[PDB]
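Peer 1: Questions regarding the structure given below will be posed in turn.
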Amino acid sequence: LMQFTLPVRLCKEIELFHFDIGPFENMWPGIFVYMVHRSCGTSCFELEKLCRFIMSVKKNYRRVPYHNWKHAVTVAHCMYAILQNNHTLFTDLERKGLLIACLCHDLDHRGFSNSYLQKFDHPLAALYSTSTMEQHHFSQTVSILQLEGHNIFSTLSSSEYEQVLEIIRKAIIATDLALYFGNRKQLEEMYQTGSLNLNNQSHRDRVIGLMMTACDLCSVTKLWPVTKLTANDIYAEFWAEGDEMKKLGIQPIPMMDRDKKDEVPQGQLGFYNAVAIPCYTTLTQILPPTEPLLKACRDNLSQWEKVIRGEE
Ligand SMILES: CCOC(=O)c1ncn(-c2cccc(Oc3cccc(-n4cnc(C(=O)OCC)c4C)c3)c2)c1C
Ligand SMILES: [Mg+2]
Ligand SMILES: [Zn+2]
C-alpha cells in the first residue's frame, strides 16, 4: 500500500518522451522506482531488494562526463515512455527486464570506446573481442544480481529467470552501435516486405534491439537546451579519448579530435542523418505511438542546421 509519487510537474511530464530527469541526483532512484511501479506494478519486485539493487547499480557507474548514472536513468525513462505508449505489445518478463537492462546498460563505463580499449590492449578487449564494453556491462549486471539481497528476480521460476537474463543480455549487447546499422536495415526490409512478425522471438529480439538504440540516443529527442548541453558532455569524453589515442601515437578520428571542435555542428548533421533519424523512423513504423521521438529528433536536427547558418 506504498505507492511512490512525484510532485505534480514531474508526475505529468515523466509520461512524455522529452522529460529531462533534472539535476537532483537524489531524486533519480525514486523516479526509476516510480517508473517500474507504473510500467510493471508494485508487485514485480520486492521494494527492499530493488532499492539495494538500484543503489549498487548507482555505485558501479563512474563520474565520467556522459556515461554516468544520469545517462542510465535517462535511458530507462525513454524505455518507460515507449513501454507505457505500447502497453499491450510487451510481455510481463519484457517490462521487468527492459527497464533493468536500461539502468544497467552502461555499468562501469570508463568513458572510452570499444576501439580505444582494443588499441590500448585493455584486458577487457582480450576477454571480449567484440562489443567489448557491452559484454562487460552485462557481466557487471549479473555480478550485482548475485550480491546478497540484490536478486530482484528471486520470485521468478528457473525458466522465467533464464528468459529475463537473456532479454537483458540481448538488450545490453544491442546498445553496441556497431550492431545498430545491420539491425535496422534488417528491420526496415522485414517491415516493408511484410515479413515482420512479433510472434517470431528472433524478430522481437531485433525490435527490442532498436528500442534500446532509440533509448540510448534519446538525448537527441529532448528540448534543445538539454540536447545541446548533453552534446557538450559526450564530446568531453570523445576528446579525452582522442587525447589518449594521441598518447598511444595514433591520430584519432575527427569526432575525437578536440582540434576539430569547429566541425561539431556538421558531425551532428551526419549523426542525425546516418543514425538518429533512421533509428526513430524505423521505430515509429514498427511502433506508431513512438512518433514523438522522431518528431523531436527532426526538430533538434533543425536546431543544429541553425547553428551552422550562424542563426545561433
Ligand atoms: C549526446 C549526443 O550523442 C552523440 O552526439 C552521439 N552518440 C553517439 N554518437 C556516435 C558514436 C559513434 C559513431 C557515430 O556516428 C557518426 C556518423 C556520422 C557523423 C558522426 N560524427 C559526429 N561528430 C563528428 C565529428 O567529426 O565531430 C567533429 C568534432 C562526426 C564525424 C558520427 C555517432 C554521437 C555523435
Ligand atoms: Mg554503451
Ligand atoms: Zn548508453
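Using Swiss-Prot numbers, chain A covers 725-1036, in order.
Structure method, as recorded: X-ray crystallography, 2.3 Å.
Heads up, the Cβ atoms here are built off N, Cα and C, so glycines get one too.
Got these off Swiss-Prot a minute ago, pasting:
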- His791: active site, proton donor (ACT_SITE)
- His791, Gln992: 3',5'-cyclic GMP binding site (BINDING)
- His795, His829, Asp830, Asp940: divalent metal cation 1 binding site (BINDING)
- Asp830: divalent metal cation 2 binding site (BINDING)
- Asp830 to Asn: Reduces activity 1000-fold (MUTAGEN)
- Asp830 to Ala: Loss of activity and of zinc binding (MUTAGEN)
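Help me picture these features in the structure, burial and contacts included.
Peer 2: In sequence order, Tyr785, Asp830, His833, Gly835, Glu961 constitute the residues six or more apart from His791 (active site, proton donor) in its chain with CB-CB distances below 8 Å. Secondary structure at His791 (active site, proton donor), as computed by DSSP, is coil.
When secondary structure is read from DSSP and collapsed to three states, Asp940 (divalent metal cation 1 binding site) falls in the helix class. For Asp940 (divalent metal cation 1 binding site), the same-chain residues that are 6 or more apart in sequence and have a Cβ closer than 8 Å to its Cβ are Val799, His829, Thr899, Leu901.
The number of other Cβ atoms within 10 Å of the Cβ belonging to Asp830 (mutagenesis position), over all protein chains shown, comes to 25.
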Peer 1: Quick one: Cα separation, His795 (divalent metal cation 1 binding site) versus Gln992 (3',5'-cyclic GMP binding site), in Å?
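Peer 2: Here the two Cα atoms lie 19 Å apart.
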Peer 1: List the other residues in this chain whose Cβ sits within 8 Å of the Cβ centroid of the divalent metal cation 1 site residues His795, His829, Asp830, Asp940, in sequence order.
Peer 2: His791, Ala796, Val799, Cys826, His833, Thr899, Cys939
Peer 1: For the binding-site residues listed here (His795, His829, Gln992), tell me which residue's CB has the most neighbouring CB atoms inside 10 Å.
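Peer 2: Output for this query is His829.
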Peer 1: Given the recorded positions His795, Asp830, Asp940, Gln992, return the subset with CB under 6 A from an atom of ligand 2, ordered by sequence, or none if empty.
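Peer 2: Cβ under 6 Å from ligand 2: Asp830.
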Peer 1: Go through the recorded positions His791, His795, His829, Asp830 and pull out the ones with a Cβ less than 6 angstroms from some atom of ligand 1.
Peer 2: none
